[PDB]
Number of protein chains: 8
Amino acid sequence: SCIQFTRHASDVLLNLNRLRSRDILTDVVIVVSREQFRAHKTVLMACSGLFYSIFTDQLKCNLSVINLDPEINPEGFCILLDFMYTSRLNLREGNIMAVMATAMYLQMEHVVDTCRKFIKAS
Amino acid sequence: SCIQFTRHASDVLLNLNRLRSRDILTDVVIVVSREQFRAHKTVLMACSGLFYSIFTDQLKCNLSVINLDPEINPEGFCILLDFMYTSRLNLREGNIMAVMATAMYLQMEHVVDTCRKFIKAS
Amino acid sequence: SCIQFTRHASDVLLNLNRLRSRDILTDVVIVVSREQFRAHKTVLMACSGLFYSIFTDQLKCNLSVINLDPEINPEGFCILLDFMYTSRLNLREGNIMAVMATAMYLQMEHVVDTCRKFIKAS
Amino acid sequence: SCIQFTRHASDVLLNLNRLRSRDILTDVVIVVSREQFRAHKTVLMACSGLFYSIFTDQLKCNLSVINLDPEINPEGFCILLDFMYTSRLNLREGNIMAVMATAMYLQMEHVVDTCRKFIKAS
Amino acid sequence: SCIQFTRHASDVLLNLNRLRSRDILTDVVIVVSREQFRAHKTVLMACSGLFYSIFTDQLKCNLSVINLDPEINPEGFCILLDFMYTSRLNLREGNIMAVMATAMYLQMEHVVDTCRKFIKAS
Amino acid sequence: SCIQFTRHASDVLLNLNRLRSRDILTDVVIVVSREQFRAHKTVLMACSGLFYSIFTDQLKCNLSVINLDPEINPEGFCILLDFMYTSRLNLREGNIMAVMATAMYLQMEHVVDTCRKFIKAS
Amino acid sequence: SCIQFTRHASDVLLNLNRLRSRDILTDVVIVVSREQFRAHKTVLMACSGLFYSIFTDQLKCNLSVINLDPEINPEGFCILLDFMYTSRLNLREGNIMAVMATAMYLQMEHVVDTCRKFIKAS
Amino acid sequence: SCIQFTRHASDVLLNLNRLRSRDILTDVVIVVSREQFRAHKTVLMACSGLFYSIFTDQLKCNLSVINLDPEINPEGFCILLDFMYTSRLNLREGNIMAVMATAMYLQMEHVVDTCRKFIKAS
Ligand SMILES: CNC(=O)COc1cc2cc(Nc3nc(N4C[C@H](C)C[C@H](C)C4)ncc3Cl)ccc2n(C)c1=O
Ligand SMILES: CNC(=O)COc1cc2cc(Nc3nc(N4C[C@H](C)C[C@H](C)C4)ncc3Cl)ccc2n(C)c1=O
Ligand SMILES: CNC(=O)COc1cc2cc(Nc3nc(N4C[C@H](C)C[C@H](C)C4)ncc3Cl)ccc2n(C)c1=O
Ligand SMILES: CNC(=O)COc1cc2cc(Nc3nc(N4C[C@H](C)C[C@H](C)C4)ncc3Cl)ccc2n(C)c1=O
Ligand SMILES: CNC(=O)COc1cc2cc(Nc3nc(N4C[C@H](C)C[C@H](C)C4)ncc3Cl)ccc2n(C)c1=O
Ligand SMILES: CNC(=O)COc1cc2cc(Nc3nc(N4C[C@H](C)C[C@H](C)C4)ncc3Cl)ccc2n(C)c1=O
Ligand SMILES: CNC(=O)COc1cc2cc(Nc3nc(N4C[C@H](C)C[C@H](C)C4)ncc3Cl)ccc2n(C)c1=O
Ligand SMILES: CNC(=O)COc1cc2cc(Nc3nc(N4C[C@H](C)C[C@H](C)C4)ncc3Cl)ccc2n(C)c1=O
């Protein structure tokens, strides 16, 4: 029928991370407490339900700056943003809770499920 | 060390295709002869060298409409655009040449290589 | 007698999906909770009994907007809409139930039967 | 990965033929010489390049009546219309030429190729 | 003596199906539950004993609309109507019973006999 | 796939001939010189191009009486009418010419072709 | 001495069938259950012993309507009536018994003998 | 398919001759000069074109007495009437001309043709 490229998706994500690192076409600024994170809206929606709900709304599509609640832990967010573009989650006993709570706020069900298995195994 | 998500990249690409189908955050219009194709700039760069060279240039970053040469075969382009978001390439004896030529124009080396293996095996 | 084209139907469905992706002649908008899905009435009737019962009625034939119950899970619907145009069903343990319930609401007996075999085998 | 439905496409085409027979959602009238044929625009585009080129144009999308050249043989057209919805082509020595010429006008490359093999074998 | 045309009857039936598809001289409307089916009275009598008994009666000859019992399964009827004009019966495990029961109601002894052999072999 | 009934079409034609013999639902009177022939419009169209062209016209659909040119030989017409309902053509050296000429007038190409082969072999 | 016409009798029977089909000089109506059959008294006597015994009687000669017992199967009678005028008997496993019984009632010894050989060979 | 009775037609004609000899159901009187001949209308039409043209007319159907022109030779007529019921023509040099002329008047083309071959061979 057709031909399946097993590593295509990983190559795409890698190139997207390269563009993000170089600030190419990063159309949104995420403000967490005092920190700023530039990212691509499409990747945020693809990996986050909260960002999906926000950017799906035509009233918040064109929003250049997204101000999250100051309560969200920056370490939970930046670890998760790196994971979103790399698929590698830096989960350790010192940040597991901040990450789990942030994944809950960002509606990353599979991430929360893995934080649940993490403290279940540890 | 860390945990590898084998199917994360495919889930990301699938959600990106869902956004494209729903016209969510599609910031560019590709004009091929008389046809129009809305897509995401980041995915185009991630999968195409030509689009990478174009959108890497700060002069052509913010271009909302990209007019390709009218010589480019639309079937080669739309099959390739679907493959870019799905990783499945609809290559058949009736379109192999249009696809190979378009992949050459779009600088999709692995696609051209597979078109080479296709007619080599057929 | 005559000549059977084994791959004709798949080529037809593929071209129909290409038109849907390009919003060509999509005459209906399906409203699920807050999401909108544009599709072709004929394909919906061809693959769904509920849509068949609706569009068969001359009172609901010309309805441009179909508002489904807000209870229907969007993931069940969009996975099923893609399957309707592609014949490929993305059934995984995380969405099997939403899909089974939606196929029941949409009256997709063979889909419900396959969801039954899925959890029977898993 | 996923589950392939080998007979789904045939069931879809069969239901589409059932709707056409019952005049359900047939949005176009094809006028060939003195004869009228009601069909679905999406199926016509899916199986015909000429109808694809016509209905792809936004100026001819909403055309309810398509007047073909009076030179087109009705037997070539109706045999082909039935084949489009059934995948069964009624090709016999008495109509092969009218069908081949009509498939050429309708841009049905695989049909013309089969008419070529027909007189090549007969 | 004379000359036998082996394929004449099939050509006649095919042309009759073409007229039915084009609604030419279809003088009767069959109402099954909420569905309507236009057909030719002569073909119905030729293939059905029930319709023979009905249309043989001079009181029900000129009846333009025939209302069958709402209990008759539409899939059994439409599959059988297509078979009546095509000689091809779409009998599968999912509809065998509806077809057998409808053939019994329509008095299609050979069809019922084949439904008997179907479940006997399956 | 499905089941082919090799003798269904012959059984249908036989029952149609039985109805014609019993004057059941014969909706048209064919006037040839001084003779009258009652037949079914659908069978006439199915077997004759002239009757197809006539009854296809909505102006001549509902015509209860069809007056043919008085020049048409009645033996050519009645032999052909019997053949139309029986598939058996009574072609002999004494009537071959009247039949060939009538088949030409009625546009029965295969009949004319067989009259051509008849005098070619005799 | 004289000249024997081998095919005269068949030509006579054929013309008699043509008159019967056109209702010319058919002086009797045979009522079988709810069905009516118009035929010629002379042919009935020539081929049937029962009709011979009836029409030989001067009391039943001029009877315009002959009411047979409602028990006689119409398929046995009409197949036999066609055979009487055509010499071709449509004997199949589905009607052999109705025909044999009717030939017995009509006193068609050679027909009953052939029904005996039929089930003897089958 | 079916079974052909080679001698059925001769047995029918023989029984018809037996009825004529016994004056059973002879519904017409043919008056030739001073002679009277009782026969069956159906046999006359079956073997004679003149009688066919006469009895086909509804005005002359029910005529109990048919007065032929007094010029018609009785020997030509009675020889022909016997031949009509027996298929044996008593043609001898002393009556050939009266028979040929009568067959011409009665429109018995094959009889006239045989009278032509008779004097051609003698
Ligand atoms: C390891 N990965 C994870 O943990 C991510 O899991 C999740 C991902 C996720 C993605 C999105 N983004 C989109 N969602 C849709 N759709 C709406 C979905 C509810 C159903 C689907 C049919 C369409 N379309 C387009 C985007 Cl970009 C929305 C919500 C999401 N939620 C709630 C998740 O739990
Ligand atoms: C099955 N897949 C294929 O066939 C695709 O193969 C190809 C993909 C491809 C991707 C891009 N896109 C980006 N390229 C970079 N970089 C510049 C590259 C030359 C080297 C890399 C280090 C950075 N950054 C960011 C994007 Cl989005 C550019 C050119 C490409 N060419 C030439 C390919 O042949
Ligand atoms: C993998 N595929 C599946 O699971 C789909 O299975 C089903 C498909 C399905 C399709 C339709 N659509 C039409 N149905 C008719 N007819 C009415 C049918 C009940 C019988 C048929 C004779 C005509 N006509 C025209 C359309 Cl477009 C209606 C109901 C359906 N139901 C209930 C299914 O369960
Ligand atoms: C047995 N089957 C055959 O013989 C049919 O073969 C053919 C089918 C055919 C179908 C269409 N219809 C569509 N075509 C596109 N695309 C444009 C194509 C040139 C390339 C493709 C990528 C998109 N999109 C959507 C529809 Cl509905 C257009 C032209 C076609 N031509 C030229 C064929 O020769
Ligand atoms: C694959 N085909 C099947 O399964 C169809 O089998 C059957 C066909 C069928 C046809 C008709 N239609 C006519 N029947 C007569 N006659 C009355 C018959 C009982 C006997 C016959 C001599 C005349 N005349 C004119 C028509 Cl149009 C009536 C009843 C029938 N029954 C009961 C069947 O079982
Ligand atoms: C042994 N048989 C023969 O010799 C009969 O051959 C012929 C049969 C014949 C039948 C019809 N009747 C119909 N014709 C159509 N169509 C229009 C046709 C030209 C093409 C077809 C696609 C639709 N539809 C519905 C009827 Cl009822 C019209 C013309 C015909 N001509 C010209 C023949 O030469
Ligand atoms: C294939 N053909 C068969 O199966 C038909 O076989 C039969 C034909 C048959 C015909 C008639 N009809 C006439 N019978 C006489 N005669 C009285 C006969 C008993 C003897 C004969 C000398 C005169 N005269 C005038 C007519 Cl129209 C009477 C009875 C018949 N019986 C009993 C048959 O079994
Ligand atoms: C050895 N035999 C001969 O020589 C007899 O040949 C002839 C027999 C003959 C029979 C009849 N009788 C019928 N003719 C028709 N039809 C009208 C015919 C012209 C054509 C036919 C289709 C129907 N129907 C019903 C009867 Cl009973 C009429 C005219 C005939 N002519 C002109 C003959 O030359």
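Note that chain D is numbered according to Swiss-Prot, with residues 7-128 shown in order.
This deposition comes from electron microscopy, 3.7 Å.
Even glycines carry a Cβ here, placed using N, Cα and C.
Some features that Swiss-Prot has for this protein:
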- D:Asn21 to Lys: Abolishes interaction with NCOR2 and HDAC2, no effect on interaction with CTBP1 and transcriptional autoinhibition; when associated with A-116 and 376-Q--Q-379 (MUTAGEN)
- D:32-99: domain 'BTB' (DOMAIN)
- D:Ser59 to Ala: Abolished ubiquitination by the SCF(FBXL17) complex (MUTAGEN)
- D:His116 to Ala: Abolishes interaction with NCOR2 and HDAC2, no effect on interaction with CTBP1 and transcriptional autoinhibition; when associated with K-21 and 376-Q--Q-379 (MUTAGEN)
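Where Swiss-Prot records a feature, it is marked here on the structure.
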{"residue": "D:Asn21", "record": "mutagenesis position", "DSSP class": "helix"}
{"residue": "D:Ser59", "record": "mutagenesis position", "DSSP class": "helix"}
{"residue": "D:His116", "record": "mutagenesis position", "DSSP class": "helix"}
Rounded inter-Cα distance in Å - D:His116 (mutagenesis position), D:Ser59 (mutagenesis position): 17
Listed mutagenesis positions (D:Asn21, D:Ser59), ranked by Cβ neighbours within 10 Å, top entry: D:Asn21
Protein Cβ atoms within 10 Å of D:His116 (mutagenesis position), excluding its own: 14
Cα distance (Å, whole number) from D:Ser59 (mutagenesis position) to D:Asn21 (mutagenesis position): 25
Residue distribution over DSSP helix, strand and coil in the domain 'BTB' (D:32-99): 32 helix, 15 strand, 21 coil
Contacting mutagenesis positions for ligand 4, chosen from D:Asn21, D:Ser59, D:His116 when the Cβ sits under 6 angstroms of any of its atoms: D:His116
